[PDB]
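Peer 1: After the structure tokens below, expect a handful of questions from me.
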Amino acid sequence: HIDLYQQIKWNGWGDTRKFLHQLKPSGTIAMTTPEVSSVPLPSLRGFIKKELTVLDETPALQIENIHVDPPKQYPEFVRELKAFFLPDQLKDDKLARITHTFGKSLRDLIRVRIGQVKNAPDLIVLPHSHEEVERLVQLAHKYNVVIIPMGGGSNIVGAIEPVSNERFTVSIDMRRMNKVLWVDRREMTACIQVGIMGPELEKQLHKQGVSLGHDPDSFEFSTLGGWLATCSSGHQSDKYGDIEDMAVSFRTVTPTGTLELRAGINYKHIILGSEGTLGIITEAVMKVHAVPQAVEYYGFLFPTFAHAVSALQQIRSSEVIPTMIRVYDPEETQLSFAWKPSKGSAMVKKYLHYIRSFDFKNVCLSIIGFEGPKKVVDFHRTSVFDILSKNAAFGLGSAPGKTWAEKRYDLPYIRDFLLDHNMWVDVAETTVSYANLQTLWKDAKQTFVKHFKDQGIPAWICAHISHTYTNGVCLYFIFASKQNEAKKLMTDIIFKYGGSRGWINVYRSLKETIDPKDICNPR
Amino acid sequence: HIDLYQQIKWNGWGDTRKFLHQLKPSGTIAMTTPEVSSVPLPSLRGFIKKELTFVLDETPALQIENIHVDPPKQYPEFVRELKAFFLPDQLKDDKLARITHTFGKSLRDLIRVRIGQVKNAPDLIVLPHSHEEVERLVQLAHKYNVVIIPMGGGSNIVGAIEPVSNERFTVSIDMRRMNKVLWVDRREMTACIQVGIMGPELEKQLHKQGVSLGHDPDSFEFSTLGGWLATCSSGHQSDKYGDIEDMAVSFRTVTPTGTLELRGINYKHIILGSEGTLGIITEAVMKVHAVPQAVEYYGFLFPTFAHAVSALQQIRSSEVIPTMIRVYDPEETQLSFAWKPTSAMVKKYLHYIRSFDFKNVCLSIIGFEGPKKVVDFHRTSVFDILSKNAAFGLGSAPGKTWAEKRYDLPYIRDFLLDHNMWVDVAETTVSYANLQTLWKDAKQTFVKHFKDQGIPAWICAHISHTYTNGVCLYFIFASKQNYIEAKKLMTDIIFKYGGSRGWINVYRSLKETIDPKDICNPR
Ligand SMILES: Cc1cc2nc3c(=O)[nH]c(=O)nc-3n(C[C@H](O)[C@H](O)[C@H](O)COP(=O)(O)OP(=O)(O)OC[C@H]3O[C@@H](n4cnc5c(N)ncnc54)[C@H](O)[C@@H]3O)c2cc1C
Ligand SMILES: Cc1cc2nc3c(=O)[nH]c(=O)nc-3n(C[C@H](O)[C@H](O)[C@H](O)COP(=O)(O)OP(=O)(O)OC[C@H]3O[C@@H](n4cnc5c(N)ncnc54)[C@H](O)[C@@H]3O)c2cc1C
Ligand SMILES: CCCCCCCCCCCCCCCCO
Ligand SMILES: CCCCCCCCCCCCCCCCO
């Protein structure tokens, strides 16, 4: 047995066996993966050179060179844990502790990379079942011990990081509770241990003919319980609904008892989005759907960002909407084509041909997907394609199943490579009305570029649209520079374009009732 | 100015100017409406004779002057403070005012008001004009320790507005003068709406601005937005427009400890479905939709209930669903045709039942709304499934009128109560597996328990909602007056076929925190 915390990078993203690196002789960048031989990416080096000027090397510290204060001691608590849990279910070695300290924001990565580990948990517990979680929480309440559940640790808001250090603190790693317990194909529901990781969930559901359909960009390295405790957004939500809609019921172990769910109050909304501050979700009954009989993904190009946005609007107004759509601005478009694996070219050829008639400085890629019954897919496809025709979309063709849409999963791998070579990249996500969209998009990019160009520093910024609403979009900025304010600059300008409480007392009452001792992820 | 409570029947349903009545000496039953007087329904007398055996015995309700209501309690300091802020026309404590703010519209309610049994009246009715006036009232009620119970249409059937005890001075806050749409945002597709607005008034005001809400409970005509919110009522176009909680973007709620405003935890769900126990909703921002370009409603006949249910199942599995569907069992089908003042529908049904025994034939009404292209796609998909299940087409008729006859049914209850009869309902969710046997067994058990006694009884059902593995089955059962003997019998057989709490302590802390003195609809 290797635990997930050992298989996922302790100072970067995702699988330890998957990473970008440079190949001899010429410094070609290549993607190593566990299943496939290293795949060269011939254009990527040239792209990084163009946009941001040998690559300077800035390796992270090795784990033996990282100092972590010894764990606190709580002999009597630990004794009671020892009497119930197996030895392999309790860890306090350095690796264990570091990996249960940090999420995956840039702030986390920077800090772990330079060895700044100021508030590790004292102990990691890996329970096997709901009944073991109940015992652990019983004991944590009895002894006044802080508990912080962790799934993938992919959050970017510091949600798993211990805040204080007065009490003994335990990280409850949920990832050994990773079984689909049953699938009811008549109710179309599945009961699922929430420590399960995205691709493991989908693989186990597929075996029974079903799927969940929740697809955040962190799909590969985040868990069902994490999705539920954060209310994360998914990129097939137009078809399958938001996570809160997919959640029929779930069990929550709290300091004051297990809370069970089945015109009055709908109590699931008290726990969804609570970030481990109100107890530990253990098992969830989720709404599933039959594996779709038709799955079709298509790429398109638009002469400008304005044409794409226009199609986005018209598609939404026609009321016949794709399962997934994403629109890439010209910079993210160029990055998408610069990332063309020579191993493992037809659409790269269509893009090169297109950019002879239309300026590449302006060309946007769109990826559009459809799933469902053949008849439904056919109707939706034909409806959207007709709207695409009216907005000067140029078709790049299909490719086959879902893999046009699983290339967003590779992006965080690029961040690690950048961090290793004197660069950083960060993101800002905003909702913005169509009225302000093209003006904020243009102004944010020009402002950010010029602020670094005016100091003699290279800097690059792209954007994509991932979600559309009645009167707006979700706009996602990615911005990169060289290692030496930039967050504040993007934030100020987002606010300057309309881009995105007695309830405190209601929450306080819930929290004091549910968690009298404030042991649950105290904030 | 006439208040809504003066325009709605104080001892029956709906508009004081609309009712069924018996013409004399002919005995023909007729329907009066404020637009046309005494429209004969030539088949309805014969239907009533057939099913429940010809002179109708008369059982008139008591006149209001013959009804005793204990005088209001007095609370001079409280009332003095109210009198300083509220206009005299806003405060009522006459008998009519007290009676119409005591009872809902359940059978138990109607029975009690009709024999003059008024045990628990509020002491005062307050009709506020604005959010700011509700805030003052709730402040004053908390200061003086005065129970407050908000009311909309008073259409609920669970005793939700009926004062429970008489220790404290009790006020009914009639929301119905707060009945304006305050704005419509047609780019966002939201409207801000004072929640005392009645259903048809809401849709009329929204239509003026090119939008619609689409929430449609069977009580639509005489219930309010605030009632829908505070009860999470179900609506019969929800497959298309979503549930009331999905339509609710935000709202303001005035509580004994402050006004709770809405834009982690999604707090709206603490208040939706709270039945006035956690404060008073005053204004809501609701999701609206453009008035649809196509609205098409069709009728179909099926040779048996089993065929109809089959079509229901296969329609849902096809994933292409109508806006509204209802399936009427053979007894409710017969009632629907016997309720005839369209004449072409009767003609087709009469012809069909020459080929198929009428004792088995079920009517279905199926509607589609949306963009023409969407309506066309859904119509043609559903029509073809309907072919596979022996559905016979009755045609259309024009707009939504096929679908607004359900609004007239409670008017029939009043007429029955005036003629030595009663009628009640039980709704249940039930799996497709148990559906047909619960349907057959409930109907048969119910008639036999009365026929064994030498007493007429009639029972029908319809299906109003379908789910993945089930339906919502609605029973309507009627007999002669001589409720609790036959309701229990139904209640038991539903419980038989699988027909449709540490959270209590969560609720208690919310309620103790929000409403320390327990003035909000104390239970
Ligand atoms: C590259 C990248 C892409 C991302 N893309 C998206 C995206 O598209 N949409 C989106 O919303 N987010 C996205 N995120 C953020 C993040 O992945 C999501 O919030 C995700 O839901 C976190 O899941 P997790 O299993 O990693 O939770 P963790 O990081 O382990 O925990 C998050 C919170 O949930 C709590 N928690 C975990 N398990 C439980 C449990 N069983 N019971 C109670 N509380 C629990 C933790 O205490 C913590 O407060 C992204 C992050 C990265 C780094
Ligand atoms: C013939 C008939 C058909 C029906 N059909 C349906 C149906 O299809 N679907 C369904 O769900 N129900 C149905 N019902 C029940 C009922 O009409 C609904 O529950 C409706 O939502 C109640 O609305 P109302 O305005 O009359 O509320 P009321 O009866 O006035 O009040 C109901 C509850 O909500 C509270 N309330 C009212 N206003 C506020 C406010 N502003 N703030 C806080 N609390 C408030 C009251 O205190 C009470 O607790 C039906 C009832 C009848 C008689
Ligand atoms: C500098 C030119 C090369 C382009 C840089 C590639 C962009 C890398 C995107 C990585 C995004 C990972 C961040 C996830 C969001 C959470 O913090
Ligand atoms: C023999 C003809 C019978 C006519 C049937 C009329 C159905 C009347 C429906 C009454 C609506 C009742 C809903 C509230 C329930 C109260 O307890």
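Residues displayed in chain A correspond, in order, to Swiss-Prot positions 12-64, 74-282, 289-370, 377-516, 526-541, 562-584.
Method reported for this entry: X-ray crystallography, 2.0 Å.
Every residue, even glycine, has its Cβ placed from backbone N, Cα and C.
Reproduced below are the annotations present in Swiss-Prot:
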type     : residues                                   : note
ACT_SITE : A:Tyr508                                   : active site, proton donor/acceptor
BINDING  : A:169-175, A:237-243, A:250-255, A:301-307 : FAD binding site
BINDING  : A:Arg447                                   : substrate binding site
MUTAGEN  : A:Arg352 to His                            : 30-fold reduction in activity
MUTAGEN  : A:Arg447 to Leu                            : Loss of activity. The FAD binds poorly to the mutant enzyme
MUTAGEN  : A:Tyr508 to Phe                            : Loss of activity
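Show me how these features fit into the structure around them.
Peer 2: Around the Cβ of A:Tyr508 (mutagenesis position), 20 further Cβ atoms fall within 10 Å across all displayed protein chains.
When other Cβ atoms within 10 Å of the Cβ of A:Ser242 (FAD binding site) are tallied across all protein chains shown, the result is 22.
Counting only residues at least six positions away in the same chain, the Cβ atoms of A:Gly23, A:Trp24, A:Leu126, A:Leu129, A:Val457 sit under 8 Å from the Cβ of A:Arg447 (mutagenesis position).
In the three-state DSSP scheme, A:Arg352 (mutagenesis position) is classed as strand. The 10 Å shell around the Cβ of A:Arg352 (mutagenesis position) contains 20 further Cβ atoms across the protein chains shown.
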Peer 1: For the break between A:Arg282 and A:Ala289 (6 residues unmodelled), what's the Cα distance in Å?
Peer 2: 14
Peer 1: Given A:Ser242 (FAD binding site) and A:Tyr508 (mutagenesis position), what distance in Å do their CA atoms have, once rounded to a whole number?
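Peer 2: Cα to Cα, A:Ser242 (FAD binding site) and A:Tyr508 (mutagenesis position) are separated by 20 Å.
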Peer 1: Please state whether DSSP places A:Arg447 (mutagenesis position) in a helix, a strand or coil.
Peer 2: helix
Peer 1: How many other Cβ atoms sit within 10 Å of the Cβ of A:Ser238 (FAD binding site)?
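Peer 2: Its Cβ shell of radius 10 Å holds 22 other Cβ atoms.
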Peer 1: Taking A:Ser541 and A:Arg562 as the residues either side of an unmodelled run of 20, what is the Cα-Cα distance to the nearest Å?
Peer 2: 18
Peer 1: Can you count the other CB atoms that lie within 10 A of the CB of A:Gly173 (FAD binding site)?
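Peer 2: Total other Cβ atoms inside 10 Å, all chains included: 26.
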Peer 1: Between A:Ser252 (FAD binding site) and A:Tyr508 (mutagenesis position), what C-alpha distance do you get in Å?
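Peer 2: It is 15 Å, counting Cα to Cα.
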Peer 1: For A:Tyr508 (mutagenesis position) and A:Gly173 (FAD binding site), what Cα-Cα distance in Å is obtained after rounding to a whole number?
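Peer 2: It is 22 Å, counting Cα to Cα.
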Peer 1: Enumerate in sequence order the recorded positions A:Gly173, A:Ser252, A:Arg447 whose Cβ-atom distance to ligand 3 is under 6 angstroms.
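Peer 2: Checked recorded positions vs ligand 3; flagged A:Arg447.
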Peer 1: Please state whether DSSP places A:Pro169 (FAD binding site) in a helix, a strand or coil.
Peer 2: strand
